[PDB]
Amino acid sequence: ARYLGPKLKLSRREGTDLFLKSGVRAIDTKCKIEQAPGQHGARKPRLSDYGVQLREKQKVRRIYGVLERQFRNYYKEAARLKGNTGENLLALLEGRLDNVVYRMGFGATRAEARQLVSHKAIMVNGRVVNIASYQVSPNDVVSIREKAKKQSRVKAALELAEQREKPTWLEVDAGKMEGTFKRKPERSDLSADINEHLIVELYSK
Amino acid sequence: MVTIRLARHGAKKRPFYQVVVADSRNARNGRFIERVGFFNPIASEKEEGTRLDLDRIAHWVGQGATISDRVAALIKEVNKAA
Amino acid sequence: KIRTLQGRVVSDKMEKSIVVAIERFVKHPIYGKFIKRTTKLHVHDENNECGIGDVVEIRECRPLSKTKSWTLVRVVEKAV
Amino acid sequence: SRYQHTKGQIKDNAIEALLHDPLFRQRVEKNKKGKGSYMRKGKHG
Amino acid sequence: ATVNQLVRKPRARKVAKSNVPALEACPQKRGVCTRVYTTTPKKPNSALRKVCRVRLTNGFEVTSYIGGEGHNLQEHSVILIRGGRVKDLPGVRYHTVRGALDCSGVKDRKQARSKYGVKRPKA
Amino acid sequence: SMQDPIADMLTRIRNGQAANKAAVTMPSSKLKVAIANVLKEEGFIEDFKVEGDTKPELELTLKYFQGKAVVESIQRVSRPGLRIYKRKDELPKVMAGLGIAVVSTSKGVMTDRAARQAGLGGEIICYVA
Amino acid sequence: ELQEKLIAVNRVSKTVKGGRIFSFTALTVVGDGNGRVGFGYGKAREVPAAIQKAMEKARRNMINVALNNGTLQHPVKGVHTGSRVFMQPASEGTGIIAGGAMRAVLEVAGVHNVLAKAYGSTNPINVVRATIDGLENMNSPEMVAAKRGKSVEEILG
RNA sequence: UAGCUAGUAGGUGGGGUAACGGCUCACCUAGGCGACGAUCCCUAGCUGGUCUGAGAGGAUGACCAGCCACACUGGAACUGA
RNA sequence: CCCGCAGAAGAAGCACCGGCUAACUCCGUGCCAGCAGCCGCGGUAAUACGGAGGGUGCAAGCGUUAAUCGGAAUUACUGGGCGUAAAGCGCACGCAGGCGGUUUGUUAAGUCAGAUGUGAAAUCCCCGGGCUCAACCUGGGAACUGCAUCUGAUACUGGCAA
């Protein structure tokens, strides 16, 4: 299912740091970003009006690490939900379990938190869960099992998140390594630059 | 002969029974007069294990409906003091 | 009250029986216009107390032939 | 492999029947520019 | 128009016929394939296009195109027929599935080898 | 051949609004006065008068706002070849509420928004947008 | 803040004595992103000299549109010469989902979440005159309460 | 595919069925159905549903459930509630 | 289902890359071999053939074929047309049908409002619950646009009387 190819190549197709490799080091410039996604990278695309919608859908997939048939089941659920569809869509993606583990601080990247969920190392609301697509309801707690606690990787990734934004919709202790998912996030918080305007329109044609 | 028997709906290895009033000469999932509750044998330590509309079961026994031995045992589970 | 239908006689001459057109005013399903449709019925009476071309009153009953399961109630507005 | 030619049951000549057959019709090409060179959309774009 | 005129004769739905009479909606048909040959196309193209007639297993006698470079069919060679016209040969409305029951895959494909019936090379 | 008198009322209004006519005179009827009382009370028509003794001849003084026709458009909906009867919840709304739809109900002729409040429908008549 | 945008470029001919002389016709639509549109056609011998000739026409041909803060007021039709455009306010119908050359003028209009459909012809030059006909033919409850009802609280509800 | 129909359409009476009834038989009346499509021909199990579509509709009716039908082919009855 | 063991260890393909439609160059071949859904490519500098490097798409799947609806307002009730594009009978009279000026009365058939009976369950939709999650299973509700009945309302339509 998972991509698991070169993942800093997926940033250069957007020209956007999708936080895929980034991890332990600081500001990279270690791929010739904005310049060359392949052999014919130095050429500028015309990028027609279908291309500006597809490259915005692929960006939101390549951030959260979601394949298409699963991302199309989020949209089909986000349309039937009450309210705004592009705000139901990002709430479902941000409420994934491997996202919440990433947002609490556990895991330098998101794929690390996907493995940290998958290998029975994450205890949400007193139970161990394999599935990274677990949909974390508000007022749930989520923590680390002591079989995998302070195992030299969650320690480094937790201090690394001190230089990050520290999201509003969740509290985390990070000494007991048990964070409480407080509420579902609002669109005014989450990153403001992904243009969910276009993703709703692409599945309509 | 009408009878108040279970139905065996549900998934595989996850049975869910519909205690139901039907003619005897039909299938287990076949034609029934009215559903009169449900029975979940594997439910949880939770809120609901079994509902059972006894005002209709007393109505059908008053018409002369037989009761299969699971459903009669579930009336012995939904007792006047239990 | 018994259920009963107005009507109008098509033909008399079949010996203690009479055929009646009942006009029903039904809407078309797709197009929404009301279509004047007709329900012909064989109707029982006694011998010749109603004639051809006049309003009639009909009720449903037990079968009396291969058709003719309806019965006369009364005769309003006889044939002029 | 075989060739389904036009002239059914060719008698005499075994090579001057096929010369009229559309296997050996005259291939004439298109100009550009040249008396008959209008594009309207070319090979690309 | 005129909703009264739509009551007499309803607005009759246009019937579209099938492009491939391959006996009533089946994906492939097996064929006995007499008379393998080549034919020149219609006007603008001028190639030598390989095409076989096919005795289908129901009674139909259709001609059918053989895609790809080089084939091993000979005068019976029972093969499998899929639909799809070629637009360039007159009367050809079918293709042959390369890689099915007699019609071997194309020699040395490397790209697009599901079509043209070539297994993935081991080396 | 004078089949719908009511659509003849409406086409005299559009041709009045288009030609910038001051007022529009037509043969009067019982149903004409009911519809014109709606359009007077709703704001599409100023001051209808029904002056007529044995040949009743009503006139509708038309309304113009800027130099501009107040009636945008007015379509005879339930024309006599196709009668259109609507239920309470099935009652339409023109221009998403800000036009009106004259409906003939069991409590007389009124607008759509009054027939929701009464809670009863009937034959809608026109869509005064 | 002016948000100029391109729709279609076409190559047209004149066919004179020697050969035929080609020229290029742009089609641009500008708009502030809040209730104002404008289009200009523009044509020249060379493609970039046509588009900036089309942008300067679009600035001086602007129409005012009164919109419900992200969307249309009411379902309006827009006929112009081939194009039977319907476009519906879609009260947070979530996204400008309109057809080609109709999506272009509406995304720079200032509306974000309407429905639409073009019927009939689909010529980009005509359908962009067709929707700008519809956005001018749309009127607000601030305006229809100046003719009928004479009360914005009684006209709408 | 323009007229089909002789137990055919109705009546009276006997018989028959668990039960009304041309269901059946004798006798009498000559009707009955039909352009709102009888008759004949082609195709087809029917419904809840399913797929699609913004809707109205269009296509379809596998699994699941309701009804009918048939059990090598044609026909007949016996037993039995 | 839980615990323990070892070892990054046993586990990534298929289509596409001229336009539509996201994604490009080199080599080979020269209207040949071939491609192709449409328009069309190939005649010696082919982003369209074939291979290579690169890229895009989907991913334990990926394509082709077939069938269905959609786009198609391209049978248009919703929702089309008919001077010249497809299309006004050559022109009339006229039965059946369709439609019908104006006022009062009555009728309440059509219509509208309410009630009751029914419209099997599952299904679909809403709010929840149970499998680590989802699919799935399930509780409650809404729906099932209908048909019948009764009670009214009387504007409009129909009947009937003037």
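Just so it is clear, chain E uses Swiss-Prot numbers, and the residues here are 2-124, in order.
If you check the header, you will see the structure was determined by electron microscopy, 3.1 Å.
In case you wondered, yes, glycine gets a Cβ from its N, Cα and C as well.
Feature annotations, reproduced from Swiss-Prot:
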- E:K43 to R: Confers streptomycin resistance but not hyperaccurate translation (VARIANT)
- E:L57 to H: Protein is not incorporated into ribosomes (MUTAGEN)
- E:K88 to Q: Confers low-level resistance to streptomycin and a 15% decrease in the translational elongation rate (MUTAGEN)
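Positions of the features from Swiss-Prot, shown on the structure.
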residue : record               : DSSP class
E:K43   : variant position     : coil
E:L57   : mutagenesis position : strand
E:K88   : mutagenesis position : coil
My understanding is the cutoff is Cβ-Cβ under 8 Å with a sequence separation of 6 or more in the same chain; which residues meet that for E:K43 (variant position)?
E:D89, E:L90, E:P91
Fill in the CA-CA distance, E:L57 (mutagenesis position) to E:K88 (mutagenesis position), as an integer in Å.
21
Protein Cβ atoms within 10 Å of E:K88 (mutagenesis position), excluding its own:
10
